[PDB]
Amino acid sequence: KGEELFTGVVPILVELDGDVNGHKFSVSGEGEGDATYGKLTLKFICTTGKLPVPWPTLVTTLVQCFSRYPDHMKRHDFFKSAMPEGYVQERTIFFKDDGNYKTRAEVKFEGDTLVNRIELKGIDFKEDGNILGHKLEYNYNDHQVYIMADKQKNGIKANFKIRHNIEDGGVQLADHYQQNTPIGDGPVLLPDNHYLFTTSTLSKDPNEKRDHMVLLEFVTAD
């Protein structure tokens, strides 16, 4: 199926075009994924200079098709079944007591490369808040994602919270609303409701002088 496109190591390209409170920025990312292990490694670069938001706030936006679905679950892997034509992924992300991101992405194969091409629009942020003021720690608290079928849109939806550590204490909440719809006309497996579990690790490359994020991620269904 589309699952057959994921039995090996797959190069990943990520491209993001963003505007948060008028700060226009661009992120490009490259790496690879191996769904057999649910493993992702990726380096992101802010190609327009300094990133105007903290890197952790972009993690969820910057490929759930790479999750390890155990054999008894492969039947519900909407994300792979939509390949290679892919799927649109849309989110609104509300930052508590601050602004919100609206994102639209196409995830699809371009040849042998899995590509995630994103537009991001952030509005109504506080210029001195936790996001625009760079007050978030450079780490991550993952959260499980309850993927639910949305029969009417022949796709899936989800809603989940991410907690971002604020420097010196406390947590900045990011309330995620998500929906995904297939791009192709093919047959697509609408899944039974289930969770995706993710563990992310953020680091830096000591040889990289541009504003950047190295990201290691494992994701598995259950």
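Using the numbering of Swiss-Prot, the residues shown for chain A are 3-64, 68-227, in order.
How was it done? The header gives X-ray crystallography, 1.8 Å.
Any Cβ shown, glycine's included, is placed from N, Cα and C.
Listed in Swiss-Prot as a mutagenesis experiment, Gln69 to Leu is described as follows: In RSGFP4; increases fluorescence and shifts the major exitation peak to 489-490 nm; when associated with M-64 and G-65. For the recorded site, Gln69 (mutagenesis position), the DSSP three-state label reads helix.
Other Cβ atoms within 10 Å of the Cβ of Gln69 (mutagenesis position) number 21 in total over all chains. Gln69 to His appears in Swiss-Prot as a published mutagenesis result, with the remark: In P4; leads to no detectable fluorescence. In mut2.2; shifts fluorescence lifetime from 3.03 to 1.94 ns; when associated with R-30 and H-145. In mut3.3; shifts fluorescence lifetime from 3.03 to 1.88 ns; when associated with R-30; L-46 and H-145.
Swiss-Prot gives this note for the published mutagenesis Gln69 to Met: In Citrinine; leads to excitation and emission peaks of 516 and 529 nm, respectively; when associated with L-68; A-72 and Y-203.
In Swiss-Prot, the entry for mutagenesis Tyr145 to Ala states: In Cerulean; leads to improved quantum yield, a higher extinction coefficient and is 2.5-fold brighter than ECFP; when associated with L-64; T-65; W-66; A-72; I-146; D-148; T-153 and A-163. The structure shown retains the original residue. Counting only same-chain residues six or more apart in sequence, the Cβ atoms lying under 8 angstroms from the Cβ of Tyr145 (mutagenesis position) belong to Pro58, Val61, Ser205, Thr206, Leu207.
A sphere of 10 angstroms centred on the C-beta of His148 (mutagenesis position) encloses 15 other C-beta atoms. Mapped onto three states, the DSSP output places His148 (mutagenesis position) in coil. Under mutagenesis, Swiss-Prot gives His148 to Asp with this note: In Cerulean; leads to improved quantum yield, a higher extinction coefficient and is 2.5-fold brighter than ECFP; when associated with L-64; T-65; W-66; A-72; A-145; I-146; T-153 and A-163.
In Swiss-Prot, the entry for mutagenesis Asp155 to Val states: In EBFP2.0; shifts the excitation and emission spectra to shorter wavelengths and increases quantum yields compared to BFP; when associated with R-30; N-39; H-66; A-72; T-105; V-128; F-145; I-150; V-171; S-198; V-206 and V-224. The structure shown retains the original residue. When secondary structure is read from DSSP and collapsed to three states, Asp155 (mutagenesis position) falls in the strand class. Here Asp155 (mutagenesis position) comes close to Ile161, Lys162, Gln184: these same-chain residues lie at least six apart in sequence, with C-beta atoms under 8 angstroms from its C-beta.
All chains included, 21 other C-beta atoms sit within 10 angstroms of the C-beta of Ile167 (mutagenesis position). Quoted from Swiss-Prot for the published mutagenesis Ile167 to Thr: In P11; increases fluorescence at 475 nm excitation and at warmer temperatures such as 37 degrees Celsius. In Esmerald; leads to brighter fluorescence; when associated with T-65; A-72; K-149 and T-153. In VisGreen; leads to brighter fluorescence; when associated with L-64; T-65; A-72 and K-149.
Quoted from Swiss-Prot, the note attached to the mutagenesis of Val176 to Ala states: In mut2.1; shifts fluorescence lifetime from 3.03 to 2.50 ns; when associated with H-145 and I-198. The Cβ of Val176 (mutagenesis position) lies under 8 Å from the Cβ of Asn146, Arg168, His169, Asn170, each on the same chain and at least six residues away in sequence. Mapped onto three states, the DSSP output places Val176 (mutagenesis position) in strand.
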Between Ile167 (mutagenesis position) and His148 (mutagenesis position), how far is it from one CA atom to the other, in Å? 6
Whole-number answer please: how many Å between the C-alpha atoms of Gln69 (mutagenesis position) and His148 (mutagenesis position)? 14
